[PDB]
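Notes for the one structure printed next.
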Amino acid sequence: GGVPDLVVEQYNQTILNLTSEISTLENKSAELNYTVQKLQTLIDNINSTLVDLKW
Amino acid sequence: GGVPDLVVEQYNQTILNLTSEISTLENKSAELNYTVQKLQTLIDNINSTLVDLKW
Amino acid sequence: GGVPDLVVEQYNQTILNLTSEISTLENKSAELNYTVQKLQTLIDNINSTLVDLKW
Amino acid sequence: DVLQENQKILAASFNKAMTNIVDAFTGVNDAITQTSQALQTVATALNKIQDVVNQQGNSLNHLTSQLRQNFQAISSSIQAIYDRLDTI
Amino acid sequence: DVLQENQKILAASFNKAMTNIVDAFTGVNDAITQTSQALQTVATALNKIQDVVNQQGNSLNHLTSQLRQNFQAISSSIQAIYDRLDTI
Amino acid sequence: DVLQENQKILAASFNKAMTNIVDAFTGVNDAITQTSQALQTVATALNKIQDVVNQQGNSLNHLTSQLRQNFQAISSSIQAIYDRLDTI
């Protein structure tokens, strides 16, 4: 018998980096919400154009 | 020589919980699909307003 | 004393397969971009319909 | 007659506008359909990720337990060896 | 009178068109709201995934270090045992 | 003249409506652009997640193999030790 040959290889950790993607999605969500606010006013403007004509 | 000092630290498992996010995305997908159905009828209604005038 | 009973169970690796989802999202992004291009022309067409009438 | 001519212009403009508005809403509706499908796709992806990531967490948890038990066994076995060496 | 009749037709068509256009933009706006919420939801999910996946990476890294140290200890201990056996 | 006045009203309403419809479709189109970019961003994120999660799965798989081999070596070494102790 003899001393065992024990080997544990070096671990090389890949980091998952989603910071840019997270920020991008937060920004896109904010842009869409602002657009919703602007579109509500535009919809009201269109609705105001209905005519009430008499002949 | 002597007995080796062998230590393996307690593992504290963080659970990835995406159940709320998954349900939310399923609900949003369903809402958009319903809206698509409603918009098709509205588009047909707009298309019906074309005028065929004679002078 | 005696020889220690050392057991390390067989590891069964589940593969995370997102290839179909990734391709689908790439295709949807491309479809929306094409639609944006088509809608710009339609918006210009609508804008061209403003009337300049005199009485 | 300016009334008839203006009416002709307004009718042509209205019809062109409505045709293009119909086409534009149809394109928007296609975009909404694509987005609905994409959101389902993301939900499916998240479910898969949750599955595999928690399986790997479980595996790490269980491996740490097995390792602690294996090293405790080794410690005891080597302790008995050194005790017998000390007796010898 | 064809002018009055045509004006009546055009006014009715314009009002029906605008009512439906208002309703359609309102539906589109609801879709945009739902999409905005969904994108926030995806951002939150990605943040959670990044958190847990890098914690598991850290755990694997640290476990590999602990294991290397434990096996080095075992190697040294067994070396001393075999040296004493060779002396005996 | 009610025909001329009604035509004036209808023309003003049509032009205001079309201006606002153009602006609204432009805003919707911006929203569709933002959504397209977001979907590309999600695709990129999923690709990164798939990469790292399967690397960690591979690492666990390989670590389990190394560990099984290391513990088999330890078992054999300690077996020889106990055999020699039994001879002594």
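Residues 785-872, in that order, are what chain F shows, numbered as in Swiss-Prot.
Placement of Cβ uses the backbone N, Cα and C atoms for every residue, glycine included.
For the naturally occurring variant F:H846 to Y, Swiss-Prot gives the following note: In strain: Isolate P11A and Isolate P11B. All protein chains included, F:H846 (variant position) registers 14 other Cβ atoms within 10 Å of its own Cβ. The DSSP secondary structure for F:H846 (variant position) is helix.
Under 8 Å, Cβ to Cβ, and six or more positions away along its own chain, F:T871 (variant position) finds no residue. Here the residue is the original one, while Swiss-Prot reports the natural variant F:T871 to I with the comment In strain: Isolate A162.
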